[PDB]
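Student: Quick one: structure below, then a few questions.
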Amino acid sequence: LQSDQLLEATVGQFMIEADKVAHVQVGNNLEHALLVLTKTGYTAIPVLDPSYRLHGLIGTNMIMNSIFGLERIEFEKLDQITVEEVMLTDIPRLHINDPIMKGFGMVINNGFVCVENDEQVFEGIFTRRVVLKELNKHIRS
Amino acid sequence: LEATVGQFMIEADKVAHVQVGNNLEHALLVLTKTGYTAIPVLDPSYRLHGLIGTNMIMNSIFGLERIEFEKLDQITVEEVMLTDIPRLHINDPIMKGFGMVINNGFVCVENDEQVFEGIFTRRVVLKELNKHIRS
Ligand SMILES: Nc1ncnc2c1ncn2[C@@H]1O[C@@H]2COP(=O)(O)O[C@H]3[C@@H](O)[C@H](n4cnc5c(N)ncnc54)O[C@@H]3COP(=O)(O)O[C@H]2[C@H]1O
Ligand SMILES: Nc1ncnc2c1ncn2[C@@H]1O[C@@H]2COP(=O)(O)O[C@H]3[C@@H](O)[C@H](n4cnc5c(N)ncnc54)O[C@@H]3COP(=O)(O)O[C@H]2[C@H]1O
Ligand SMILES: [Ca+2]
Ligand SMILES: [Cl-]
């Protein structure tokens, strides 16, 4: 894309596709979510329902806050609590056809924003890195 | 583009941090309570030694058979922290910091004496970029 086209593009053209996005499900326990976060190295990831609709975000700091006990880390709670009981549900959302400038504005306060289609099926994520890489390339010109 | 990193950075007195010698249980508590996913590690002379984050700490105790949470207070931050990190000076042009936050959520700023001065964050960059293109 040329500079005069970039600001005319859509969020979907620059999102990380869902098949490359690490995620978990509302009904998984915190142990599984902590495993996925730790093994993928991401600090927060999408939470989907069984029909692939976005319901929230789950991150390592959220999980640790739920098991940090008075005197010890209550690791047994990882198997006893589900991610939907701990996940953040007030998250921003983008549509695949949203103008890219909307996404540029939404990553000011968010490291990534989830993207969905007309039927609320999860389509991928719109990340700061992709924005910064692209804007750098074009500013430099 | 005529601006400097020091003009837009988050000043050090606003920055959450831990110190060399603190253990990982303390660092993990600070990360969890402040909500930040990675923060600087300083020494008593306020010099920057590295960055510590929640993912690093988890990976240091996540075993094949169990998560060894009970070892957190036996490991120091310097045994786990990331040390191969970019650095900026307060007088660096903003476009230099812009390039460094492509691969880093934040980049530490220090003076010519190696004293920590603040952090240059993606949010500050994105705020300014949004202003320039929206004009
Ligand atoms: N494996 C890796 N290789 C190279 N660089 C890496 C990396 N993991 C993290 N980074 C760098 O660290 C930044 C922050 O990652 P974090 O996990 O806190 O925060 C991430 C994470 O919460 C989420 N994310 C990114 N890619 C993801 C994926 N494939 N699946 C699930 N979540 C993802 O979006 C946030 C922003 O990601 P963004 O790429 O803008 O920014 C990333 C990236 O620049
Ligand atoms: N209390 C809060 N209030 C409002 N928004 C919040 C927030 N905590 C996090 N965020 C939002 O989440 C983004 C990523 O935070 P994270 O902790 O993964 O990654 C952060 C954290 O690693 C570090 N950081 C930012 N501010 C810090 C501070 N005052 N002290 C220590 N580290 C800081 O710099 C990274 C990039 O931060 P940036 O501000 O660009 O981007 C932040 C910010 O937009
Ligand atoms: Ca909201
Ligand atoms: Cl970030």
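Numbering, chain B: per Swiss-Prot, residues 10-144 in sequence.
Placement of Cβ uses the backbone N, Cα and C atoms for every residue, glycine included.
From Swiss-Prot, here are the annotated features:
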- B:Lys23, B:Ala25, B:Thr46, B:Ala47, B:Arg131: 3',3'-c-di-AMP binding site (BINDING)
- B:18-78: domain 'CBS' (DOMAIN)
- B:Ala25 to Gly: Binds c-di-AMP, but interaction with RelA is weakened and not affected by c-di-AMP; when associated with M-132 (MUTAGEN)
- B:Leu38 to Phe: Binds c-di-AMP. Abolishes the ability to bind RelA. Is still able to bind PYC, but cannot activate it (MUTAGEN)
- B:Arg132 to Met: Binds c-di-AMP, but interaction with RelA is weakened and not affected by c-di-AMP; when associated with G-25 (MUTAGEN)
Student: What recorded positions in B:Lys23, B:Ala25, B:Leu38, B:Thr46, B:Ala47 place CB under 6 Å from ligand 4?
Tutor: none
Student: What recorded positions from B:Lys23, B:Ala25, B:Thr46, B:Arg131, B:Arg132 have a chain A Cβ less than 8 Å from their own Cβ?
Tutor: B:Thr46, B:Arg131, B:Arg132
Student: Could you give the number of helix, strand and coil residues in the domain 'CBS' (B:18-78) as assigned by DSSP?
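Tutor: Counting residues by DSSP class gives 23 helix, 19 strand, 19 coil.
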Student: Taking only the mutagenesis positions B:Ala25, B:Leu38, B:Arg132, which one has a CA atom nearest to the CA atom of B:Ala47 (3',3'-c-di-AMP binding site)?
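Tutor: Out of the listed candidates, the nearest Cα belongs to B:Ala25.
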Student: Taking ligand 2 as the reference, state which of the recorded positions B:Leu38, B:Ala47, B:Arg132 have a Cβ closer than 6 Å to one of its atoms.
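Tutor: Checking each Cβ against ligand 2, the ones under 6 Å are B:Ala47, B:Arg132.
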Student: Could you check the recorded positions B:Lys23, B:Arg131, B:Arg132 and say which one's CB has the most other CB atoms within 10 Å?
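Tutor: Per the Cβ count, the most surrounded site is B:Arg131.
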Student: Far apart in sequence but close in space: which same-chain residues, 6 or more away, have a Cβ under 8 Å from B:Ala25 (mutagenesis position)?
Tutor: B:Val39, B:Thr43, B:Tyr45, B:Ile48
Student: Of B:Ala25, B:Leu38, B:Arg131, which recorded positions come close to ligand 1, meaning Cβ under 6 Å from one of its atoms?
Tutor: none
